[PDB]
Amino acid sequence: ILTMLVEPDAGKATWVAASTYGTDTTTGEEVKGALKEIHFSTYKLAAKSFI
Amino acid sequence: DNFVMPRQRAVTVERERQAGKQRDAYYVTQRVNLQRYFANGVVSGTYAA
């Protein structure tokens, strides 16, 4: 099998405002993310002839 | 002469980059007291009651 990793889609930053300058929210909200995996695998074709 | 200021830390300033809050915090702390060697020594005045 082949399991390539797919990057997650983009997050959004949070536009903190003016009140939240000294508060712990001055850094916004976490841009969490997680990779996702795709799995590559092969099925089989066969045939036979006898002469 | 009866009073001494027992020290222990002098004004000391420390900066913590808070980071999270973007703030930078400065902390000035000192430990000190006024104590009298002996109990007698000061007399104060008062406006009347």
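By the numbers in Swiss-Prot, the shown part of chain A spans 205-255.
Recorded method is electron microscopy, 3.4 Å.
The backbone N, Cα and C atoms fix where each Cβ goes, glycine too.
Looking at Swiss-Prot, the entry for mutagenesis of A:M208 to T says: Confers resistance to Pycsar-mediated defense. Around A:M208 (mutagenesis position), taking its Cβ as the centre, 9 other Cβ atoms fall within 10 Å, counting all chains. Under the three-state DSSP scheme, A:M208 (mutagenesis position) falls in the coil class.
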